[PDB]
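Engineer: Please read through the structure below; I'll follow up with questions.
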Amino acid sequence: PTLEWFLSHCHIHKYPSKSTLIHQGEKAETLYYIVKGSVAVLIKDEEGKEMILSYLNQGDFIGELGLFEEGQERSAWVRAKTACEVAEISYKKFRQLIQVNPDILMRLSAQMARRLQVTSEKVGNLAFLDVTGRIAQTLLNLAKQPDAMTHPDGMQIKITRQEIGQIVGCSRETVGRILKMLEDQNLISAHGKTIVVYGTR
DNA sequence: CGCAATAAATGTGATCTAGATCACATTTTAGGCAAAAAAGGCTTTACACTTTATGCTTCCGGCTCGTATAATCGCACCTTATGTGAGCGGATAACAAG
Ligand SMILES: Nc1ncnc2c1ncn2[C@@H]1O[C@@H]2COP(=O)(O)O[C@H]2[C@H]1O
């Protein structure tokens, strides 16, 4: 449909792992779209602690905020998590496609609504719910993600002990303590990054 | 399955604050309602405006009249001296025709 009409003017260019698709400081002159794989977006402070806002899997767009208002810069950093195939379309030639077919814009701004609902309703849980409650909800949220692999016992995901604290809002030390505590009670499992939870499904 | 190497992620655990509890007595808070002090309200009376008829007076202003008067006339002295050519009508001399 409209999606196929979008790939007719794209520029196929594969990006290796640990690459740089979006550099905070450069000029936004290329729209990116995810075909296969996944990518992560995060920011940094003055020390070195990271902070992931939201994850973007396949079928999502990369850097679309610098399209509505011409003359902007890259907000956050976008590092390629895994081998992903991303297209390339200049914003200049994109604006001409909207004036002749606004329907194409109805697709991009359609995914910008869900990314706001999962963030606004998350703040409330990061002010009342304790560590046990915040992490508990996170386990189910990551299980609903398409990048999650089906497990005979439950769900198998791969996330570090830092990214967890960046979602529930806490220190990295606290995460490791509770994580190992649930292991003794036979509730979940962890072997570095891969965390297999139980009770799901 | 092990190997590569730049980035991100890992543990440590004693020290020292950061953030939270509770039930009851003290201290602050909010808008509430008249009173006082102020805004314009919309009265009714105190006075003050230039204006304009007038005519009477003195002072400054603006205009003429007639009168009185001599004249209807006479040297010697001081310092300069426009520029041209072009265009035009008129007066004069030389010429051919009758
Ligand atoms: N919380 C978020 N949810 C979804 N996408 C994001 C989030 N934060 C940053 N991004 C994307 O990261 C991109 C960084 O570059 P852009 O400003 O071009 O566009 C930004 C967004 O598209």
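Since chain A takes its numbers from Swiss-Prot, the residues it shows come out as 10-210.
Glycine residues also receive a Cβ, built from the backbone N, Cα and C atoms like all the rest.
Take a look at what Swiss-Prot says about it:
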BINDING   A:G57, A:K58, A:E59, A:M60, A:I61, A:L62, A:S63, A:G72, A:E73, A:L74, A:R83, A:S84, A:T128, A:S129  3',5'-cyclic AMP 1 binding site
BINDING   A:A136, A:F137, A:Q171, A:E172, A:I173, A:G174, A:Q175, A:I176, A:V177, A:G178, A:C179, A:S180, A:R181  3',5'-cyclic AMP 2 binding site
DOMAIN    A:138-210  domain 'HTH crp-type'
MUTAGEN   A:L51 to M  Prevents SpfP from blocking galactose operon induction by CRP
MUTAGEN   A:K53 to N  Increased activation at class II promoters, increased interaction with RNAP
MUTAGEN   A:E59 to A  45% reduction in activation of class II promoters; 95% loss when associated with AAA-54-56
MUTAGEN   A:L62 to F  Prevents SpfP from blocking galactose operon induction by CRP
MUTAGEN   A:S63 to A  Enhanced cAMP-binding, enhanced transcription
MUTAGEN   A:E73 to A  In mutant DHKD; a CAP* phenotype, insensitive to catabolite repression; when associated with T-145
MUTAGEN   A:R83 to L  Loss of cAMP-binding
MUTAGEN   A:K102 to E  Disrupts AR2. No activation of class II promoters, decreased interaction with RNAP, binds DNA
MUTAGEN   A:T128 to A  No modification of cAMP-binding
MUTAGEN   A:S129 to A  Reduced DNA-binding; no modification of cAMP-binding
MUTAGEN   A:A157 to D or P  Decreased transcription activation (6-29%), binds DNA
MUTAGEN   A:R186 to L  Marginally reduced DNA-binding
Engineer: Could you tell me which of these recorded positions, A:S63, A:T128, A:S129, A:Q171, A:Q175, has the fewest other Cβ atoms within 10 Å of its Cβ?
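Structural biologist: Checked A:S63, A:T128, A:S129, A:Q171, A:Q175; of these recorded positions, fewest Cβ neighbours within 10 Å: A:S129.
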Engineer: With respect to ligand 1, which members of the recorded positions A:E73, A:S129, A:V177 satisfy a Cβ distance under 6 angstroms to one of its atoms?
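Structural biologist: Cβ < 6 Å from ligand 1, in sequence order: A:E73.
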Engineer: For A:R186 (mutagenesis position) and A:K102 (mutagenesis position), what Cα-Cα distance in Å is obtained after rounding to a whole number?
Structural biologist: 52
Engineer: Starting from A:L51 (mutagenesis position), work out which of the binding-site residues listed here (A:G57, A:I61, A:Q171, A:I173, A:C179, A:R181) have their Cα within 10 Å, and give them in sequence order.
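Structural biologist: Within 10 Å of A:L51 (mutagenesis position): A:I61.
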Engineer: Return the residues near A:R83 (mutagenesis position), defined as same-chain residues 6+ apart in sequence whose C-beta is under 8 angstroms from its C-beta, sorted by sequence, else 'none'.
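Structural biologist: Result: A:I31, A:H32, A:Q33, A:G34, A:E35, A:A37, A:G72, A:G75.
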Engineer: Find the shortest Cα-Cα separation between A:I173 (3',5'-cyclic AMP 2 binding site) and the recorded positions A:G57, A:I61, A:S63, A:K102, A:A157, and name the residue that gives it.
Structural biologist: A:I61
